[PDB]
Amino acid sequence: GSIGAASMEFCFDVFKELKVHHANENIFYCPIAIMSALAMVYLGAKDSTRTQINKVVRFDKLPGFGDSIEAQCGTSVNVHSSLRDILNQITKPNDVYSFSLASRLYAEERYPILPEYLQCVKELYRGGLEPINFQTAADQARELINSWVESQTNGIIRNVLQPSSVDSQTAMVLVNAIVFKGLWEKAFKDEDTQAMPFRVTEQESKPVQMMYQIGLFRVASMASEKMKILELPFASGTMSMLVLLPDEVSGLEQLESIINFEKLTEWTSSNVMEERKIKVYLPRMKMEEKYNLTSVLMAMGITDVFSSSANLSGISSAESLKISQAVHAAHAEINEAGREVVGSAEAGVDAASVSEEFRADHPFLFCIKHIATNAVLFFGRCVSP
Amino acid sequence: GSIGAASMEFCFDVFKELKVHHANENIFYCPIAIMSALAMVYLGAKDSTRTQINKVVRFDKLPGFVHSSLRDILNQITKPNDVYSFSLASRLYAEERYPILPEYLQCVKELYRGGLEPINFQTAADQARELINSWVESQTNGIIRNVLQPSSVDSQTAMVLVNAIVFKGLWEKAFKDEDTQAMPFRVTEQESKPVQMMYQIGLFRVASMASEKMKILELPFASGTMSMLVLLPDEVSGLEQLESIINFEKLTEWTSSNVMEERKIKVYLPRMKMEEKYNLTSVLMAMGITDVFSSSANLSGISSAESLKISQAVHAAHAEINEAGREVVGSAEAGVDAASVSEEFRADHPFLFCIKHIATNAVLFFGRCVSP
Ligand SMILES: *[C@@H]1O[C@H](CO)[C@@H](O)[C@H](O)[C@H]1NC(C)=O
Ligand SMILES: *[C@@H]1O[C@H](CO)[C@@H](O)[C@H](O)[C@H]1NC(C)=O
């Protein structure tokens, strides 16, 4: 449809799969980065390999994804526009946030690559495709890969490929790693951050650095679902963080069952949300998770790429090229830093007068979105900040 | 006449000043980033203030001086790419009570990332200090912390210049992890220090300057837009004479294509984590830029307020040099090299180094390594 709708539906499909396998843990991933890793594959994919991707990853009627347009890969700025526009906007140097994307296919050097796919994927994608010797020097190849990621991510994402996840037999490895740091519009003051208990369960607490401010924020109270949603804008008005906080320390299970694109949209509508002065408590958070994309996508219906049945004819003519490993790694730190702070006097008066709070001191969901398109950039479950 | 020559000459005039005040230390700074901060200032400076900068920095000379010569390279090096990363946090913070000329703001926005940011120094200088240090820290993925120390800002601060940069790049030719091991680095000929010494054999441009009693090695980064030059004196203690002599003219000579030749060579180079911060005020003042820091400043292109001056100017540079690269030697080739290659470049005592931009010949970073 549109990139907003497509990333969100994709996001909740992945979430359904991951919540299976990661109960009572933090979850954090970047749907947009995953989409762009797969777009790259999609480009050279054919037949059933291609149709599986399209159905799962929602590529269908996005602007810039048709086979007619794709055919023009080398020579047209329209190809994959809908996705490339967001990546381009978020990866550009700027003064209020930083994204680092390290996303690449590593292909065994013995397989011959179509000159006109290398060119295509280089035009549209950064990282693209890189040839490498798995056949005679896997642990070397693994070191190369790891050290490219660590370099492109400012040393943050280390040992993306674990030992003996490549070997002489590896054909092609997908690597997709992302770091984000942004400033709030309204900073929390460091002096206001305090140790407070985070209630993981009813019967269990862990002390965390809890940030605090009073400010004018958009909030919705969904009494029917027993929850509240807060929106915290990032500086320069192109992204925001939504935090979905169940009333009860263990209301998460329910929310996770019901949440979907339609529900998120309903809950965050103009209609429902209103700007109020509120006391905000939010943990400082350092989210980092790494997922095996093979297991995930394969439960979702993408199977051919990872096997003998792969048709990647648009990439190599070499019959046996498939995806051997596919990893996603996402890192974000959430802390005080922002552009503006309220005067003290103001806050003292506020303190006195404001009674409503949003106290995120128990598990919550969060989503970072691009405002304009409603694209989901990051989605997570915070159980242990 | 070009950004290459201006950047080089600027670089070595700074070096002449830092080398006095920073004896026996590591030195490391990014001349291009300093020049672009000064360009942001220059734009609103008038009169003597402006002239002082132009003399020292050698702007009038340059194509676009909008600022094409300088902007072209900044834009190229800051764009995302798959071989290197440069994070620039460069910004003027001006006390929020000073009205900023619309002309200026529009124009800095359009030429310079970061540009100019109003802030409250007058009644909340401690808070303002936190917000400034938090912005650098946020923008450098946590790498440069604490750019301003307690009491560097007060109710009398007008404008603070903040110019921070982080670099990380892949070599064309990777060193292997397994080849790095501790070797003695001769700080002096009485004092050794265990460092992680990287090792490889490969084909590199090298110049041996008998006259000068030094060798020059060039190590390309992947996709050859940038190289590091290592300038290694013969004698453990020959660094003093070299730093005495080096300047634009000399560097150009020593690295001409007459002079440099590609040989197969054993390279030993320390893993390096370079990070330094400088008070730009003391530097600049000694070079001849005094007005901008003073009562007499004329920055009337920025603001009408007459107390506008730069109160604090800090440069911070961080670069990690390690084994990471794009391509490694094959075992077969490695076998041959080991049998054939005898000559070495062993960077096991203090050396100068330069990272340059290949097409414009501009200096990106300049350093002295005494202590890896
Ligand atoms: C990824 O998951 C698949 C299971 O679908 C498994 O075959 C493969 O070993 C996994 N890779 C790693 C790194 O565990
Ligand atoms: C920087 O040096 C200037 C000029 O010598 C000095 O007045 C100022 O105190 C120094 N700044 C800091 C932060 O030390």
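Swiss-Prot numbering applies to chain A: residues 2-386, in that order.
So how was this one determined? The header says X-ray crystallography, 2.0 Å.
Heads up, the Cβ atoms here are built off N, Cα and C, so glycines get one too.
What Swiss-Prot annotates here:
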{"type": "BINDING", "residues": "A:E192", "note": "Ca(2+) binding site"}
{"type": "VARIANT", "residues": "A:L283 to F", "note": "In strain: Mangyondak"}
{"type": "VARIANT", "residues": "A:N312 to D", "note": "In a minor component"}
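Following the DSSP three-state reduction, the secondary structure of A:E192 (Ca(2+) binding site) is helix. Other Cβ atoms within 10 Å of the Cβ of A:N312 (variant position) number 19 in total over all chains. Counting every protein chain shown, 12 other Cβ atoms lie within 10 Å of the Cβ of A:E192 (Ca(2+) binding site). Here the Cβ of A:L283 (variant position) has 28 other Cβ atoms within 10 Å, regardless of which shown protein chain they belong to.
Cα of A:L283 (variant position) to Cα of A:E192 (Ca(2+) binding site): a span of 14 Å. If you measure from the Cα atom of A:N312 (variant position) to that of the residue listed as 'Ca(2+) binding site', you get 58 Å. Taken residue by residue with DSSP, A:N312 (variant position) is part of neither helix nor strand, so it is coil.
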